[PDB]
Amino acid sequence: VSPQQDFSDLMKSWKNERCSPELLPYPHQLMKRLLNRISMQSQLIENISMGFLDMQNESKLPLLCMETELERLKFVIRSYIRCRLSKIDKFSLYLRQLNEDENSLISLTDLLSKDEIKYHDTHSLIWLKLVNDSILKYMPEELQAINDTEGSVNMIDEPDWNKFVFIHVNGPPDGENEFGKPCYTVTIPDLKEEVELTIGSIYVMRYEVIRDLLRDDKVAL
Amino acid sequence: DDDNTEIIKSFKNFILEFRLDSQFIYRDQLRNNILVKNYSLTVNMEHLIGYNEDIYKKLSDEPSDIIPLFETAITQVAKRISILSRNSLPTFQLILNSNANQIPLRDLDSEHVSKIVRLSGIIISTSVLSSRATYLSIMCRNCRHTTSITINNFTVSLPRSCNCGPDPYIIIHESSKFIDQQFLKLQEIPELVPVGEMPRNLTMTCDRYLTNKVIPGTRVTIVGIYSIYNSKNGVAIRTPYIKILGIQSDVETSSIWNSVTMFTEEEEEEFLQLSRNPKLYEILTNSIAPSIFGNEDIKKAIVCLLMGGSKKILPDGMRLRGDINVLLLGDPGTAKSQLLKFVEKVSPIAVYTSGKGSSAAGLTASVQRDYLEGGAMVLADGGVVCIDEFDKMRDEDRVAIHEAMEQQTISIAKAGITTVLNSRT
Amino acid sequence: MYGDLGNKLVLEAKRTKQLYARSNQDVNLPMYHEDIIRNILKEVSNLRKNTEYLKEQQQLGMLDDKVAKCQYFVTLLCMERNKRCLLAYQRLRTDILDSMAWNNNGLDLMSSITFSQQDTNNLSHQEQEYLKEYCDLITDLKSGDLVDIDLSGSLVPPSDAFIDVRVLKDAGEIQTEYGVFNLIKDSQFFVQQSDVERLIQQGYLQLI
Amino acid sequence: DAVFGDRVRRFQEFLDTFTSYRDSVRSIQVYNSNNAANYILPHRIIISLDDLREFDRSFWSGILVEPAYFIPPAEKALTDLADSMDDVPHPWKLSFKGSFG
Amino acid sequence: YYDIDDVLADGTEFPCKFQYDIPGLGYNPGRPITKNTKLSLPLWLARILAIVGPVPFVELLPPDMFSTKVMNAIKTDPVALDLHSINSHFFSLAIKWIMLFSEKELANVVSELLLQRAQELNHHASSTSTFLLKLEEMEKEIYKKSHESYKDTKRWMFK
Amino acid sequence: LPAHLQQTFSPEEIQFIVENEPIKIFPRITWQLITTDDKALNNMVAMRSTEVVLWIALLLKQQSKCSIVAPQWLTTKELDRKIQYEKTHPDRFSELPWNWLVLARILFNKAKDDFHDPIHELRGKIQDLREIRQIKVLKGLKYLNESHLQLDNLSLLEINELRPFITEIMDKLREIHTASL
């Protein structure tokens, strides 16, 4: 609940995002309390900056500090969402097929932002509308639908769960998953026998075997 | 030799500690050189003299006794960088190119012999490669002493001691490590200072990684030591040569590769922008003869010539070709003989030969004995050939031409070579 | 020979990636090819015409022959092939495009989309409608935050946090926002990263 | 020089497992005796480099890197195998096809 | 798929002969194509013709590029081998043909070749010469990406 | 659309990250400010060490209102035990601050006059420890297999430079092999 922690989780989310091959859940509970918090301090600093001129017929430092800080954290999330919108641009179709299907969790108000959902549907719409008056006129009857034929394929791709991601293993020990010799976690790849995993050492593997560790935040990326 | 230890310690301390703010230029020069497998280093003297004045004081004093202690000094460094333990790693060549003061060719007379001399001249022809030796084993004809001789450079006779004698030492060529050598021969530049006399040409030996670095005919600026060799031809009369360390070509002058089958990118862009011109043909026909007036049919004909044509390899072996031929024949003032000079410039690979060829090179493909000596039809294969006085050409090669232009191939039965090459010209 | 025009088209698509790669990225796409794709569309119309013709012919003459299947199979693939080309090209074109709409709009005070994208009219109007609709699409994202963004800019993090900008033949003074920087050719402003981000994208500032 | 012996015993094994060359040596030994019964062939056995990699890479890299120490023990081994052939009534030569390069 | 490398990879010709006769030749005045005719086909159409049939429509004769001479020559010196000359696509292509014909044997081979190039391509990842010219297009693209990470990290290293 | 890089981090971004690590300082000064994530501080006492985040130390160092402390692991006498321990375990990469490259760039630009014996020494040391370690990575990179690697203790910058390469040719390598069974 502390500010510092929300920030550490912001950074964590940012890294996990730029690393992974695919989209991650939209963390509204935090990102919204920060989107309120910055609206607060950006008003506050302009207020203290304006009140400062009244004592003027001293030290610009905490103001400069504050402002630089705000530039840094207003950069962070802007990288975040400017990235996620790109992965939405790449996965728009996949997500659509994920939405038409019942199981398991569709976009809702969670998997995407209430702001992002608009971006998604509108981009999707104007894209289909572009290709529609451009190359489909002139429309193949089988190719009317944008979806699997199958082959090849299309898109479908790319929920690619096998791609490699550098991962650094961190999390609180009980002394849950620690089987020795050093520590957690399993592993159990499908194709191969366990390594398994050691915590003070970064080990690159597929994204799929570790997705559950990612959920728990037991390994940073 | 504690002194050589003292010198080499200074060279290591010059490579490891050198700082241009803040990267270490040399130390990284080294790594980035061993990875590509270049096995060389280029020192910049200004940095050197900046670092210590002393080591440059000795290096301009007796270069040929020192420079190899610098080689071993640097390769002893690449041992600690490129690999780690607790092979094989040749001792790198150093190439040092620096400003100093240009010393023209005419002004080399003694007195600076064995003192590094920067200079400038146009290379005449490059001599065919031949190997010197670097590390060669040697066994005795009798006692069979196994001696590994590290030859350096810095000619050197073999040791006679383990009857036995006088010189019972054989070179084992199965274990001997070899390097390469070139022999440039350079004629000083025609601008200065020929006066009324033919310009002198000093013979130069490039070696290792500078070899084949320079196409003959390109202006260069050599650095190297200045030194003398014997070569019996008295008394005593030893003749002058310039060892090269290391060579640096002028920025522009066929540095290569001016002929890349792919070019760059922005070039495809602007080309594909030129393909979009309606007056493209028309504007090209205006490019060829800025100076030459009239003659529009010729003017266009050149264009359609340069661009080649349909080329078919279709079975059977008979292959039709491109592209055509052009006759400019007519009385003078036609500028045709100048126009050809122009085509010669434009065409990617072109050889202007009016003859009867000229001067000592036979009209195109030519048989010379040690093989094809390479000529117009040859040296200029796969492109444009420019001929003049077409009616004034010799008979025997006239046959060759007549037969060549249609089937693109000329057969040469002269002497011990019966070859059947290919002129796509 | 059958579907090869698409291979040549995507072969041409490749060179724009080459021009976006190293690169340097100035945009300046040569043109959208309407002609060659018109050839493709005439070829594919040919195809589907023979397809429905033969689809009529199986109903009468072919009488459900084992061979017939092939035409509806193989030639069908060809349709897909053109599609595989036509979209691959097209998405590539949208990738080179939307990013441009990203990094610069453009930027303060956008305040309108103008003079940008040297392609202009040379690029197809069908894409330009998509484009204007797309920057109209991103104006709403600009209008949700409230962050604030300021998103189009600052892809590269602030340091620290004051810089020095050297004028580059710009007039000026057009700096109305925040303050009248009073742009003046041959004048460097010891100004904070704030207005630098916004003004550097236009082309006024030069050295960061 | 027990290592030169090693090279010979090593190249021995390569022949007769697999035996794909041995039939050609036999063919050379037979054809000339057939000319002896009549009323010319150079004696050398072409070795495809192709096959050498399947057995030993260590001995494969050697023939390229340092042929002076390798070709002659392999050769003495080939003569040695030509003499165990049939029967009585020469250095030969290696060839090296390749698999270049 | 949308990337240019794949859709270009499908463009390559293969020597595949027909199992059956097919009147209505789309290639010219046959009209049918006689059985066991060897016709070069691009990969895109030829890919599912080997599946759909229980005898497939095409034999899938092994491409000259995969000739056992080649798969042998790449086991000697890959690093000096010129890939860009033969196809030029290899990994983009070979990856499809290994699945299509379901050949295990050469996996272990190409899986080796691509390590051996790369232990060389981390060597030109440090800041060409001639070698850059003989890479396969897609491999080449990875060289851009690496060289750019390095260059940029060096330009960040100082000022 | 992030354009560059995009899959790997930018060299700058990893400094943008590391500057979030706190380190001790020696303030010359004797508002508030709460800021957001700092938590610090009661007015800093001159000639008294305290723990604060990096980007602010750097910020207050440009104004030379504070003197940053040198990290205990940044020393030449300290580095010596580290290269000694590194030459002698050619396999493992030893123990790294994980930021050490980027702190080695950053703290040398400004803070340089604060270090005891900073000159021509430590840069010589870390440019070395950034040599044998790099070649050890390129010679440990021959053993590549899917899917596993031990990169053990390795810097963030070192990760970032070679990332596209490894996680690309792993995606050509593992891609045939998963798919050939």
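Chain A residue numbers are taken from Swiss-Prot; in order, the displayed residues are 54-110, 121-238, 248-293.
Cβ atoms are placed via backbone N, Cα and C, with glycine included.
According to Swiss-Prot, the experimentally introduced change A:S66 to P is described as follows: In sld5-8; temperature-sensitive mutant; in association with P-21. Defective in DNA replication. A helical conformation is recorded for A:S66 (mutagenesis position) in the three-state DSSP classification. Long-range Cβ contacts of A:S66 (mutagenesis position) within its own chain (separation 6+, distance under 8 Å): A:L77, A:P80, A:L83, A:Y143.
In Swiss-Prot, a mutagenesis experiment is listed as A:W67 to R, annotated with the note In sld5-12; temperature-sensitive mutant. Defective in DNA replication. Sequence-distant neighbours of A:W67 (mutagenesis position): residues of the same chain at least 6 apart with a C-beta under 8 Å from its C-beta are A:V139, A:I140, A:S142, A:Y143.
Its Cβ taken as reference, A:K150 (mutagenesis position) is surrounded by 20 other Cβ atoms within 10 Å in the chains shown. Looking at Swiss-Prot, the entry for mutagenesis of A:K150 to E says: In sld5-2; temperature-sensitive mutant. Defective in DNA replication.
Applying an 8 A CB threshold to same-chain residues 6+ apart, the list for A:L293 (mutagenesis position) reads A:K68, A:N69, A:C72, A:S73, A:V228, A:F229, A:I230, A:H231, A:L286. In Swiss-Prot, the entry for mutagenesis A:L293 to P states: In sld5-13; temperature-sensitive mutant. Defective in DNA replication. The structure shown retains the original residue.
Proximity to chain E (CB-CB distance below 8 Å) holds for none of the mutagenesis positions A:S66, A:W67, A:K150, A:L293.
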